[PDB]
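Colleague: This is the structure, below, for whatever I ask next.
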2 protein chains.
Amino acid sequence: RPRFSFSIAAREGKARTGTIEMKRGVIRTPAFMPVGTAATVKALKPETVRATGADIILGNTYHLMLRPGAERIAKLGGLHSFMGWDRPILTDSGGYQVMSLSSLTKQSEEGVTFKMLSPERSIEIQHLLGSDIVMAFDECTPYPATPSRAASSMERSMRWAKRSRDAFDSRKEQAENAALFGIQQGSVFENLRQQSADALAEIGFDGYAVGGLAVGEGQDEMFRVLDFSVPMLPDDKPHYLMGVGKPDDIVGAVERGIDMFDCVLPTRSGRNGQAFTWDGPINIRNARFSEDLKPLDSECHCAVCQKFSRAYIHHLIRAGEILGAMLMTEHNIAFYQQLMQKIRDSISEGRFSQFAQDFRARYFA
Amino acid sequence: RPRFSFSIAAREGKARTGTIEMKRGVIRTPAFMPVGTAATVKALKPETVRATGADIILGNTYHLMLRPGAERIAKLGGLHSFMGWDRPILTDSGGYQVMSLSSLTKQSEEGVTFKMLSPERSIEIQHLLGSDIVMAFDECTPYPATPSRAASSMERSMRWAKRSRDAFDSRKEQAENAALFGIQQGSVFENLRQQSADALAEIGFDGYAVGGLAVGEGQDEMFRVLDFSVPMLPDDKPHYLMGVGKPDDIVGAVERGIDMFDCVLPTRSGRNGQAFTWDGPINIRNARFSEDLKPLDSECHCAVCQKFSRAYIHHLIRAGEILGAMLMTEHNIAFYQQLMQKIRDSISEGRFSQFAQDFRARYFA
Ligand SMILES: [Cl-]
Ligand SMILES: [Cl-]
Ligand SMILES: [Zn+2]
Ligand SMILES: [Zn+2]
């Protein structure tokens, strides 16, 4: 396989379905990436992640650079070997979590110091991990932001995008075997989104993320921004909506041209008791499930729904049992992959608009 | 298969190897039973429990009678269906944990009230769960105990053993499909152990447990009591040492005629970071494992040791990750089953004495 090749097999409106070929495997798009925090997709063996249909996972860099450390992971053979996942991994840059999870941060044009992470160091860490898709290092913009502050932040992020590109290209093994994505910023402002898209396309990347939209703005506003933002990106490269989202967010984002997604919702909310079903989410802790012998979802093909009842999982989650988290997480990740499969198939068959309508009618009934 | 048939295939000294045939499966002896607290072997799917080699698991009655409740489990189809384990289950009587985990207990000849559990109610609960091996309800004797108090407690337990036998026999479906074990008591006193054995043999049971020896007395004293106690039990029925134990406790207990074991050590201590190896236990949290690429044990055939390093599991346990508990527990239960397999094979081949010597020399090196 090549280092990177994105091919679009079918289209419907702004929606696309296809494949990304990389050295470590093929990624079917639109794709959902389960999130690995601290070199594990929480409560799942990697074989179980694969059994749900995932082609690629996201690794959070911020935690790994702290524990066990990027140089240590490299010494041990890289993240793939360390965690037992041999397919593609996309790594975030670490910049978002440095701001949310650190203390005593100090920002500057060089990077961020916290209790330093620069564009150059972020790319090097992602190299040491052995990432297949490397994210440029950027300054995520708070929401809401004034136009002046959104512009300042976006401009710095574009300067940082060039530094990330040059750092990646300087390292032969990384440039030859991995891919690099740039991140569009600009908050909710069309002119800033356009300037950011233009800057990123001038530098040139293997794929383009829409950054800064998993920030509490609400679905209507997210969709309004995607409406004008996604068409600004190069059509022939993947479009990655970072940090999104709920099932209906994913469907609407695909309708607007997004090809890749990641979120902690299926894993984190699974451990909390929320299960996704075609008839909407349920909270398995609710007393109404204590004697319900049906599986989490009537149609789901996952290994949990073939074997275990709502009543049993209700008991496990109420009791704080590890198996409860295991079963909820496997089901939820499987549900997300089944959603992506239905999206891909419906685009291929030219019936995605109908699928989205049917999906919403039943999910929100 | 029959309701219950114990057959001894080979002997060496006091040690025996053979099989118990029951309706739901065959149990290879000597056997180790993983402990299911609250209808789950903590951090393992039942298919994974089976993959380690376990033929039978222990279900704790005390937790289940409280949450989700015995009548509810029966309404949902029984414990086997509820938790997805279709092979034999041995249930404890609930009497031990009522004393350790309850508040406001009041004891009487009728049973124990706590914030009632009688012999009759304990047998009924184990019926409602659908237990395959039912334990008589008894009064576990504290250690140390005076001869007078040990005698009083043992005598009550024998009266309770008769009540348990009669309750079990009164319920046709239970009498025809399950088995009933009695429990020898008497603390560390040979004369009381003999009176208890005689009382139990007069009533008649399908198997005989040695009770009251998982109580902090130390291995030398445990072995001293087993030396005289096990020969008092009927030779042609299984001998079950409740709540034991460490690997070397198991080996020495088999040398003294024990056929069945259960313990929380491999599961509970696994979640805490202790891994069993042929060269003794290790604590994977120790900094010395942070860059160790070897598996938990060099010879272990389990799925964890085929794939994951000490360094990775060290990271997971230090980070509090669920996968750490999953991997440690699967390895430890697999180690225990491999120990039992080596015990069974060595008895069958008439080289168990040599195996025990070799095992101890390496485990304690
Ligand atoms: Cl998560
Ligand atoms: Cl346990
Ligand atoms: Zn499912
Ligand atoms: Zn192992």
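Chain A is numbered as in Swiss-Prot; the shown residues are, in order, 11-125, 134-383.
According to its header, the structure was obtained by X-ray crystallography, 1.5 Å.
Backbone N, Cα and C atoms are what each Cβ position is placed from, and that goes for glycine too.
According to Swiss-Prot, the substrate binding site annotation covers A:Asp102, A:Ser103, A:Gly104, A:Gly105, A:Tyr106, A:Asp156, A:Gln203, A:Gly230. Look at Swiss-Prot and you will find A:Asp102 tagged as active site, proton acceptor, backed by sequence analysis. For the mutagenesis experiment A:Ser103 to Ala, the note given by Swiss-Prot reads: Strongly reduces activity. One mutagenesis experiment named in Swiss-Prot is A:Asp156 to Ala, and its note says Abolishes catalytic activity. Recorded in Swiss-Prot as a mutagenesis result, A:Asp280 to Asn carries the remark: Abolishes catalytic activity. Residues annotated as active site, nucleophile in Swiss-Prot: A:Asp280. As annotated by Swiss-Prot, Zn(2+) binding site applies to A:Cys318, A:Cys320, A:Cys323, A:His349.
Provide an account of the burial state, proximal residues and distances for the features listed.
Modeller: Taken residue by residue with DSSP, A:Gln203 (substrate binding site) is part of neither helix nor strand, so it is coil. There are 32 other Cβ atoms within 10 Å of the Cβ belonging to A:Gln203 (substrate binding site).
Using a 10 Å radius centred on the Cβ of A:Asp102 (substrate binding site) and all shown protein chains, the other Cβ atoms total 25.
Secondary structure at A:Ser103 (mutagenesis position), taken from DSSP and collapsed to helix, strand or coil, is coil. Within 10 Å of the C-beta atom of A:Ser103 (mutagenesis position) sit 26 other C-beta atoms, taking all shown protein chains into account.
Secondary structure at A:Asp156 (mutagenesis position), taken from DSSP and collapsed to helix, strand or coil, is coil. Of all Cβ atoms in the protein chains displayed, 27 besides its own lie within 10 Å of the Cβ of A:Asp156 (mutagenesis position).
The number of other CB atoms found within 10 A of the CB of A:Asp280 (mutagenesis position), across every protein chain shown, is 24.
A strand conformation is recorded for A:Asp280 (mutagenesis position) in the three-state DSSP classification.
Following the DSSP three-state reduction, the secondary structure of A:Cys318 (Zn(2+) binding site) is coil.
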Colleague: Nearest to A:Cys323 (Zn(2+) binding site) by Cα distance: which of the binding-site residues A:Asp102, A:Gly105, A:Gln203, A:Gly230 is it?
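Modeller: Of the binding-site residues A:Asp102, A:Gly105, A:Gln203, A:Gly230, A:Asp102 has its Cα closest to that of A:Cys323 (Zn(2+) binding site).
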Colleague: Near A:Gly105 (substrate binding site) in space, meaning Cα within 10 angstroms, which of the recorded positions do we find among A:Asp156, A:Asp280, A:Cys318, A:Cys320, A:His349?
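Modeller: Cα within 10 Å of A:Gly105 (substrate binding site): A:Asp156.
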Colleague: So which of these recorded positions, A:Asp102, A:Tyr106, A:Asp280, A:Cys320, A:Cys323, get their C-beta under 8 angstroms from chain B?
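Modeller: Listed in sequence order, the recorded positions near chain B come to none.
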Colleague: What is the Cβ neighbour count of A:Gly230 (substrate binding site) at a 10 Å cut-off, with all protein chains included?
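Modeller: Neighbour count, Cβ to Cβ under the 10 Å cut-off: 31.
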Colleague: Sort out the sequence-distant neighbours of A:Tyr106 (substrate binding site) for me: same chain, 6+ apart, CB within less than 8 Å of its CB, listed by position.
Modeller: A:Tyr72, A:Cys158
Colleague: How many Å separate the Cα of A:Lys125 from the Cα of A:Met134, given that the 8 residues between them are not modelled?
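Modeller: The answer is 9 Å, taken between the two Cα atoms.
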Colleague: What does DSSP call A:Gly230 (substrate binding site) in the simple three-state scheme?
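Modeller: For A:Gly230 (substrate binding site) - judged by DSSP and reduced to three states - the answer is coil.
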Colleague: Quick one: pull the CA-CA distance for A:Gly230 (substrate binding site) versus A:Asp280 (mutagenesis position), whole Å only.
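Modeller: Computed Cα spacing between A:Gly230 (substrate binding site) and A:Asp280 (mutagenesis position) is 14 Å.
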Colleague: Looking at substrate and its recorded binding residues A:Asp102, A:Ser103, A:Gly104, A:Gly105, A:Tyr106, A:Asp156, A:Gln203, A:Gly230, figure out the farthest C-alpha pair and report it in angstrom, whole number.
Modeller: 16
